[PDB]
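Take a look at the structure set out below.
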Amino acid sequence: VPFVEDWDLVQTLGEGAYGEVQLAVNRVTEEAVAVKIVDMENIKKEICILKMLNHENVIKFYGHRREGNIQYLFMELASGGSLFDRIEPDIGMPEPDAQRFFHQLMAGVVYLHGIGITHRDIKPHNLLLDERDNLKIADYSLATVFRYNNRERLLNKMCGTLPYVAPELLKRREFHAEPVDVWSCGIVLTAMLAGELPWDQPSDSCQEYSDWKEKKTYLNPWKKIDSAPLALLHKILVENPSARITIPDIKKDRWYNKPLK
Ligand SMILES: Cc1cccc(-c2cc(Nc3ccn(C)n3)nc3[nH]cc(C#N)c23)c1
């Protein structure tokens, strides 16, 4: 059919880590997608990981086109925007909405980890919503392979966003990839339930992080959180990554399995 390969760039959806994201509409079909435009090693890695992704809670990759210097990465659009924009400052969101998003985030993260990929920058800006409020993990710029031929490799590069980063990445030379992603899902959950981040970074000099280690849950944000989701947070936000809860065990948690509105 003539013209089915042409896309109109309609509006900017934002600037991400590397380059702008635009809404693109097919001239023939009217299909609406997102395109990441990059004016170009790093991005050969991203494309490679992006082509692996096939899951309902992960942004799908439709292909790429190079036009001289510029690369165009075509991806599933999430017409509902970001989870960041559903979180009300100082309030968060209703507990049942947060639970459903949490279930969907774990499903995506289980998937990634099962194909041996770690995302490394989980936060509400990178968690996108489709038309039915289904959550999708987006942005694979920092993602990397942590398991290959059934052998794990330890990570050593420090990246992410400080309020979301696990404390081992500030303290240790090398660390396991999976508990880092788990930890960040815990900060996300805290943000959904309280509408605020518990600390600037999880270090020994941050008084809010010390308070948490001393169990001062009569302070904010913890005071705003019901005891059941808080008991789960107590198992996620554990400083020793070897003692931190894993995802199979999160799936057995009582709040995780609680029926809610
Ligand atoms: C990480 C990031 C940064 C900027 C834009 C996007 C982004 C925003 C979006 N939908 C919408 C709908 C409405 N707004 C504002 N945004 N859909 C997407 N699908 C893949 C994306 C990617 N990367 C992406 C993602």
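All residue numbers given for chain A refer to Swiss-Prot; the residues shown span 3-42, 50-270 in order.
Header lists the method as X-ray crystallography, 1.9 Å.
From the backbone N, Cα and C atoms, a Cβ is placed for every residue, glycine too.
Under the heading active site, proton acceptor, Swiss-Prot lists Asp130. The ATP binding site annotation in Swiss-Prot covers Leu15, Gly16, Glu17, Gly18, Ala19, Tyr20, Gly21, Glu22, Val23, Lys38. Under its mutagenesis entries, Swiss-Prot includes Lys38 to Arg with the note: Abolishes kinase activity. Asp130 to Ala appears in Swiss-Prot as a published mutagenesis result, with the remark: Abolishes kinase activity. Among the sequence features in Swiss-Prot, the mutagenesis site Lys132 to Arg is noted as follows: Strong reduction of chromatin-associated CHK1 ubiquitination.
Here the features listed in Swiss-Prot are painted onto the structure.
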residue: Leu15; record: ATP binding site; DSSP class: strand
residue: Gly21; record: ATP binding site; DSSP class: coil
residue: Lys38; record: mutagenesis position; DSSP class: strand
residue: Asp130; record: mutagenesis position; DSSP class: coil
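Relative to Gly21 (ATP binding site), the mutagenesis positions with Cα atoms inside 10 Å are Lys38, the candidates having been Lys38, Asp130, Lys132. The two recorded residues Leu15 (ATP binding site) and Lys38 (mutagenesis position) have their Cα atoms spaced 10 Å from each other. Within the set of recorded positions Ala19, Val23, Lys38, the entry lying nearest in space to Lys132 (mutagenesis position) is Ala19 (CA atoms). Of all the binding-site residues listed here (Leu15, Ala19, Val23), the one with the fewest other CB atoms within 10 A of its own CB is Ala19.
Ligand 1 lies within reach of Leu15, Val23, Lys38 from the recorded positions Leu15, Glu17, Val23, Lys38, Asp130, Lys132, judged by a C-beta closer than 6 angstroms to any of its atoms.
Geometry remark: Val23 (ATP binding site) versus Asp130 (mutagenesis position), CA distance 18 Å. Note: the CA-CA distance between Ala19 (ATP binding site) and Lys38 (mutagenesis position) rounds to 10 Å. For the pair formed by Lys38 (mutagenesis position) and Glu17 (ATP binding site), distance between Cα atoms is given as 9 Å, rounded to the nearest Å.
Straight-line distance between the Cα atoms of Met42 and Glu50 is 10 Å, even though 7 residues between them have no modelled coordinates. Taking each of the mutagenesis positions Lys38, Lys132 in turn and counting other Cβ atoms within 10 Å of its Cβ gives the largest count for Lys38. If you take the C-beta of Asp130 (mutagenesis position) and look for same-chain residues 6 or more apart in sequence within under 8 angstroms, you find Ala19, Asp148, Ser150, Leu151, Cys168, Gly169, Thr170, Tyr173, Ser193.
Those same-chain residues not listed among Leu15, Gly16, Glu17, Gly18, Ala19, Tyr20, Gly21, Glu22, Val23, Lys38 yet with C-beta within 8 angstroms of the centroid of the ATP site C-beta atoms are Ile39.
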